[PDB]
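Read through the structure below, which is laid out as structure tokens, and then see the notes.
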Amino acid sequence: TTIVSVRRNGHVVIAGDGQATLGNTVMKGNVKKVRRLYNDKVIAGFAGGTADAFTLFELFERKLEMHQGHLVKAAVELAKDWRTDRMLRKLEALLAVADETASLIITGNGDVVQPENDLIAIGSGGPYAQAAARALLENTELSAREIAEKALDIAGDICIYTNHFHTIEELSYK
Amino acid sequence: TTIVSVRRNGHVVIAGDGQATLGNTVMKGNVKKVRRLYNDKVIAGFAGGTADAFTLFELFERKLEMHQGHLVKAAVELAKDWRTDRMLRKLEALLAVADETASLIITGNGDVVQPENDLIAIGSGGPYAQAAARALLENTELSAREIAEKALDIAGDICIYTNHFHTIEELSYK
Amino acid sequence: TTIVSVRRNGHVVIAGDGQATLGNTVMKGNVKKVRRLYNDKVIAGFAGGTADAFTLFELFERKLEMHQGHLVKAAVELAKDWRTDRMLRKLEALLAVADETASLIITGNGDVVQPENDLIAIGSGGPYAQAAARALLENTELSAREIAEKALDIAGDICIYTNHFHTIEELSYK
Amino acid sequence: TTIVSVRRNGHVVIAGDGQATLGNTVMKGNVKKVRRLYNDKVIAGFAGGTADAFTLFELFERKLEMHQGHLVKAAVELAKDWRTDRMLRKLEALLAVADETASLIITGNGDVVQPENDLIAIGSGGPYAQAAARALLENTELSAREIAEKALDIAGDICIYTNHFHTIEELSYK
Amino acid sequence: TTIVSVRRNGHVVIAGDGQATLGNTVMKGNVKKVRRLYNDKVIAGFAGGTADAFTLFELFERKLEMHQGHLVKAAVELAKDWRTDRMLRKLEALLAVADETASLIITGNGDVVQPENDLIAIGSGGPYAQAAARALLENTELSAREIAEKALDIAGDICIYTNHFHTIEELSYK
Amino acid sequence: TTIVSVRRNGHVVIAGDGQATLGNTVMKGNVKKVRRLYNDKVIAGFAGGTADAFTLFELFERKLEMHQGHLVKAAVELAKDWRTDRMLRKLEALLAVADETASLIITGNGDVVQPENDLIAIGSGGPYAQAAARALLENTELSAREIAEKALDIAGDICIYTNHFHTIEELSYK
Amino acid sequence: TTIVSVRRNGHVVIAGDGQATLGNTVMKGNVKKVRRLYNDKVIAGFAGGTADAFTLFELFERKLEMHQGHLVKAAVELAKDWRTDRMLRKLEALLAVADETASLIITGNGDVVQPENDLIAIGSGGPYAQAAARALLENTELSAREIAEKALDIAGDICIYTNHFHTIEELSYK
Amino acid sequence: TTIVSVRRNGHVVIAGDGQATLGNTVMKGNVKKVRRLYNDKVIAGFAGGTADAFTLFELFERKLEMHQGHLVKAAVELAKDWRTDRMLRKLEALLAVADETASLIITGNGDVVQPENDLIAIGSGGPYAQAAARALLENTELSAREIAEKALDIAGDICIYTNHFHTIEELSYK
Amino acid sequence: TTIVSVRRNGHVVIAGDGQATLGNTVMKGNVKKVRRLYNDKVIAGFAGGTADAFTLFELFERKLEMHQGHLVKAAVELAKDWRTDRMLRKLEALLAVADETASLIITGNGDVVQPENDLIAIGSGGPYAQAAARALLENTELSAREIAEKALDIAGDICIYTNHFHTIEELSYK
Amino acid sequence: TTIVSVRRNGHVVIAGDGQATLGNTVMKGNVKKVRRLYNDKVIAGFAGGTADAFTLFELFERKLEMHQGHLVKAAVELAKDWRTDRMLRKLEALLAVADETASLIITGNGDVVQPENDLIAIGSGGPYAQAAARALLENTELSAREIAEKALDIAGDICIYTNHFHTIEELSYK
Amino acid sequence: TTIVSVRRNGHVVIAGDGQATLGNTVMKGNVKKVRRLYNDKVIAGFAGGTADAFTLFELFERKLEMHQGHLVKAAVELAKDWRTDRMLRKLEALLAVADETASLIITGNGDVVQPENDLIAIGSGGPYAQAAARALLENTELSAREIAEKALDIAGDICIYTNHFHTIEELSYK
């Protein structure tokens, strides 16, 4: 699994592969690991069980409604209940989420993190995608969509747990 | 253990072996690993302890009653409760279920998965059956029952933990 | 890694993938795991270190010269020296080899095996390919090349350690 | 793997399965693990690599030539060289051999063993076959062939590494 | 430990050894692992702690009184509370029980199983006894008592955890 | 640690060493591993943590009050609560207890056991003492106190974890 | 495995069981673990592989020839070469040997040991037998043969890896 | 450790870090892992012990002399002696070498490898550098030196065993 | 990870790196491992999960409110609750905290420790920094900020898990 | 850690080192592991976390007030609640305490122990100090203070976890 | 173990502790881990077995004779033979050596390393000493002897396996 997020020129994207591995076998190659949230104003991705993310995504929209869609404050309340609740503590996933404000990562340890350039790269192939996205962002004028697309393909060539099926959700704010 | 599910021409089937292995010995060769659920509208299989599935299948039917028989939504609620409950988390099994709508897999990690062609193959012999079923599904006009039957016999010849005792539950919707 | 051998209608083939994995990382995707031997009379494949097979294949040609190209007798002498020599015992690979006479497997344990229909499938993806090839060989009139090619692609879709880069060496005898 | 030897009413037999396992996968199901030796005077079986037994069986015939077909003395000389030679010490197999004189087992540790009633049962399913053969030999008047056949089928139903393909070589001396 | 149950000619029996092992030592050789229940209408055995079975046996008689002595339905209710109750879940034993209706096995996983010919064989030496009992039942006219007696003796010769002290409870219904 | 119990001629004794080992060092050599219970009507010993036994012994006396001092029935209720309670399951000890009625062992697995001649021998040196006691019990007229004393000294000379410090509690009923 | 040596009243004996265990299975119950050496002047026993002892016993006779039958000096030369030679170092066995002079143990670590009263007890059941033999030797006038026989039977009742098949070789010197 | 090789526009380079780790400690940060060979016609790098490469590089120059500077044939002769010689087999390193002809990798297993675009990336940070170099080579017109420099810096930011000290040897052939 | 605390001339500081390692890859290089607490009267650092500390730091401020900001007494109450609570016991972190009174360490084992000169150095690079700080503290007149800064850079050059990104919070009391 | 207690000539002392180890590093060398309790009438020491002992010491003074300062009875009530309370059960420490009456040890298993001569020696270096203190107490007329001082220094020279910083609290009663 | 090498102002030194640990026990505190070589022209130290270094240091002098005292070239030949020879490969030690030319480290992996400022720090306490020596070398004018002495004392205070016994060998060249 690999998920990338890039922000450039008033645009931010999130891309993820579709591979689902069971041991040394491929279970499903067209998994949709990216989706939109909060009435199309928020994009998000997840590395882990499908249902574990759907639960965290729904509760994340709840925290956004309490906080008027504030991404950072809602992310802290989600990470707060994730570590706290005995039910949510059992969930194991790596969430990635972004809006026009900023991009950040959420973990099951309760840790909320914003990467240096809002450059997110998670999953088993995350480090491989961060290496490629870091290269293009500093050496090219390519849009955030082209960077996340090419970086995810390179991660699929390297990571055995990542394939080349792609799902992207762009958000333009300019 | 091997369990196969094929969907074709308005028909969907679930087939599984009957071998139950204890270490290097066969404990029972006529295990019924396939059964019907929700008043004969749903077929299902399981790879693991027999009572572990009977517990999960009964609760899955209760999730269908709360969701009016919706397969996907009830499968998530089952996967949510599976990972969450301290008693259900001890269960170790691989569930397979299908209706006229779609086919999907349920796991103890809370992951709900629907394979590409609704082609499910689980158990120690799953990947064996999956490659035989994929070959016939694309190169023959055989019905879903004929594919799951021949694929399960091939997995029994290959997997040492799978035998040729078979149990099938077809569902026709056309 | 996956390697297939099929024999039908006076033709026999050997096909294998090109993936080379290190941990969870793909090292090389264009590895040639199939080659010809004994002045083009024999085709062979290997699952393991590249040089480990080049050493075994070289000595196997020498065993063919002492036995005048007899495949079975030279394979036993190879398997004899393989387990015997303290240098060769350190080698770890799974050999596959065939001629117009028959097809057989050679292992580092000194075990020489000729499968049921001369249908060889080895590597981490071997059993995946064997179930696909078994399905087409009984239900289709496809030539040995079409079976090994389609079976190897199915194994690459399932096995995470197998890719879709192909290398084939057919031998026609009729 | 399972191999049985029974001696009754001037008759002695050796029977074995044909399953050849590779990990959790069946490699070949029609392996001939039983053969004749010393110009049809001796019957023998083996549990292990095919070539490892062909080497030991060849040398065993030469030990019979030096000892004029004496089974016991040739078996000790084979077991003596087996542990001694650095080449033969790498071989790993369980040999079973019998003639009109007596039945005995040979191991890579150099140990030569004659069971109580000349009842040999080796391989992964050996103990399961000895349990059934011991029951029939004391409670039935069945011939040695009928006992070894039914005991081997029972071992195949229990042992996952043993199948129901059979190979037998009877020796009648009366 | 080994326990056998055979049903033939209107008769059904349950036999078990008396060995109680503590590590590599014998703790007690005259353990009574078989007893009668439900006012002498039911026979039962157990492989595990003595007190764990006495608890499950008493509760099994309770389930029989609620269900008017129905063996199958009471076995399900026992397996239901065994897996469910936090107290009973700690118990570790393998129960075997039979009446004039049928014979079945009960486990701590909650799984209820009826063997093919009502032929039960549990314990560390269970597979050894099933191999012998399967041979005699198909090849002899011996009564169920003689089969369980001879099969248990063979299991004691093979299994190091099983001795030759025997306890039997026959039930005749004809 | 070694603890012995012998019953002869209307007398029953329990003897144990006083060695307490921490790794490869002796922590204390005068431990009192034997004591009296239930108003001097019952003698008992323990191999393990001293407070683990003091907890189990106190509850065992409460079980005797509910059962009017019945040894066997109270021993089962203790073994039932031992395995069942989450706090008692953490305890690790080997209990030995006897009265004028019989002698028996209690374990943390919930197993209650009465040896053949009411001859108990537990601890790391138990099997040592058991063979010395079995020899004297059958070939001498020595009283139970003389047997348990001499057998414990023999176990101290053999077991590195057992010393010659002794504590005995005899019960005479005649 | 259990082997005992007792010396009394101008007599010395060596007794051992015949059980040969593989995992949890008895392979052979009539193994001869005791034999005579050096033209009937010396008795010996072994715990381990049968051929491992036959090799050590043969060389031990050669050490006796170089030292004119001196037991102690030849045992040191045997233990010297045992740990020394790269071939002999792979052997794993526990030797026991005695003559009219003294009794002593030989090990694969090169350790030569003569017990207190020339009372040897080795094997998995050795310490069991040693405690029984120590009890009878001090409390009875029984001959060395009666002590080793009764002590070996007690060890077989306790040790799961020791049976009651016996082999004895007495040496009378007076 | 990380080493990169890029070939573009008649130019080829080899770059590597200078970090030398000892457990979790940095031993030296200015290691020269890149050097020139064969009178400035060849550039090479190594991942491993410093002296292990100096030995292999010296012998590689001698293989170039016998083959008149032929890179491929000398690399096979080096890989042939590397696995063969008992002295060289103990060496553990990953060699990287290139000239105007082509670029290739040499391993201690004897395997000689040429990557797809002559793009070599080895060491603990090798995969991270190949991800970035692959991105720039396809999406930029940057020279081979600019790609290897930026890819090595990205690998140093990711890999904990790689630092930002650089050593480069370019070869221009045009 | 490395965290340093120095106290000198009425000043106390806490400095830490920003490296966050996942396996052999750097996850984030700008982590803020130092922060202020209790209305800017207290400085603190942490080595471990970011949210683990945010949980412990918030409760530590509550302990300061109950104890009127007393550092030592509140640190014990935090360490008491840390080891005691089933939820807090799962936390894994190394806390460092200081005020104008003293400096001390808090651990998950419940151990509260105040180093000799109030010189704290924790994390994988702690012992590295501690030896650099000890050298400057005794041989220079440098202020506590200059010591913690230079010592942290030295630990970053040595520790592979520590970088040169720095965060400091000084407290002046004079 | 090492702690010693000696009683002689109307005087009793408790001495302990100051080393606090974190893995293979020294965390703090001046730890006060000895203190006075119950209004200067009781001396005590502890091996473990500092806060864990402070909690047990305070509760120990509570038990002394309930029991009028009786050392033995209060020690039992402390060991009773230590094992019982879910909060106190998490504490891990080794307590040593003494008054003019007697000296004793308290553990987290709930075990209360009085050494033979009231000679306490706990911690990782405890056995080393007990060896030295045992020598001086029987062979010299040295006071209890001189014995505990010299024994603790010897334990520091031997134990790597013990240093030579000392803290002593003498109690004179005469 | 800790060893330091510092070079400054025409002077170079090597200092090491004298502690020798076995498990958790100090074996010897006055070990000489530093010595002179090549007729007093060279100083050296070692971390590991004493005889392992005496063998390596003797051969190193022979490598200096063949190379006329060249430190670097003789160190490579030593590291070459170290990894090469089957006898030398068993040696485990960390060598440190220096002359007026340069300072360098030698390892059993064949790795020769010269640190940045010729500042060597090896052993379990090496990294501790390196951080102290790095602090004084940049912030003080202290001579190389004063730095290595103060740095070694700091490592002994931190490392539990390092003591304050010192051995130094200075070399002045100016």
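Quick note: numbers on chain J are straight from Swiss-Prot, i.e. 2-175, in order.
Placed from the backbone N, Cα and C atoms, the Cβ positions cover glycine too.
Here is what Swiss-Prot says about this protein:
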type: MUTAGEN; residues: J:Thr2 to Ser; note: 80% reduced protease activity in the absence of HslU. Almost no effect in the presence of HslU
type: MUTAGEN; residues: J:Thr2 to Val; note: No protease activity
type: ACT_SITE; residues: J:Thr2; note: active site
type: MUTAGEN; residues: J:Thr3 to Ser or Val; note: 80% reduced protease activity
type: MUTAGEN; residues: J:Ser6 to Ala; note: No effect
type: MUTAGEN; residues: J:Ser104 to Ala; note: 50% reduced protease activity
type: MUTAGEN; residues: J:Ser125 to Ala; note: Almost no protease activity
type: MUTAGEN; residues: J:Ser144 to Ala; note: No effect
type: BINDING; residues: J:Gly157, J:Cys160, J:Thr163; note: Na(+) binding site
type: MUTAGEN; residues: J:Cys160 to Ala or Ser; note: No protease activity. Cannot form complexes with HslU
type: MUTAGEN; residues: J:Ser173 to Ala; note: Almost no protease activity
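Where Swiss-Prot records a feature, it is marked here on the structure.
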| residue | record | contacts (Cβ under 8 Å, 6+ apart) |
| --- | --- | --- |
| J:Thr2 | mutagenesis position | J:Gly17, J:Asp18, J:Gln20, J:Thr22, J:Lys34, J:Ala48, J:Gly49, J:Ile123, J:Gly124, J:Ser125, J:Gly126, J:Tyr162, J:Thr163 |
| J:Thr3 | mutagenesis position | J:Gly17, J:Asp18, J:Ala48, J:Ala122, J:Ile123, J:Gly124, J:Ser125, J:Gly126, J:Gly127, J:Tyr129, J:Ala130, J:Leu153, J:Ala156, J:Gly157, J:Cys160, J:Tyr162, J:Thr163 |
| J:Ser6 | mutagenesis position | J:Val13, J:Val14, J:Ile15, J:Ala16, J:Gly46, J:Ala97, J:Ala99, J:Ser104, J:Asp119, J:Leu120, J:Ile121, J:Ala122, J:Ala149 |
| J:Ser144 | mutagenesis position | J:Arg9, J:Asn10, J:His12 |
| J:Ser173 | mutagenesis position | J:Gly11, J:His12 |
| query | If you count the C-beta atoms lying within 10 Å of each candidate's C-beta, which of the recorded positions J:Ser104, J:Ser125, J:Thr163 ends up with the smallest number? | reply | J:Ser125
| said: I'd like the number of other C-beta atoms within 10 A of the C-beta of J:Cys160 (mutagenesis position), please. | reply: 24
| query | Tell me, by DSSP, whether J:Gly157 (Na(+) binding site) is helix, strand or coil? | reply | helix
| task | Please state whether DSSP places J:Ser125 (mutagenesis position) in a helix, a strand or coil. | result | coil
| task | Within the same chain, and leaving aside J:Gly157, J:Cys160, J:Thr163, name every residue whose CB is within 8 angstroms of the centroid of the CB atoms belonging to the recorded Na(+) site, in sequence order. | result | J:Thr2, J:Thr3, J:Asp18, J:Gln20, J:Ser125, J:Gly126, J:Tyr129, J:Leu153, J:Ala156, J:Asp158, J:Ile159, J:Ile161, J:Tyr162, J:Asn164, J:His165
| said: My list of recorded positions is J:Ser125, J:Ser144, J:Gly157, J:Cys160, J:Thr163; which of them have a Cβ under 8 Å from any chain K Cβ, in sequence order? | reply: J:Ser125, J:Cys160
| task | Specify the count of other C-beta atoms within 10 Å of the C-beta of J:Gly157 (Na(+) binding site). | result | 23
| query | Which of the three DSSP-derived classes (helix, strand, coil) applies to J:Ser173 (mutagenesis position)? | reply | strand
| Secondary structure of J:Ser6 (mutagenesis position) (DSSP, helix/strand/coil) | strand
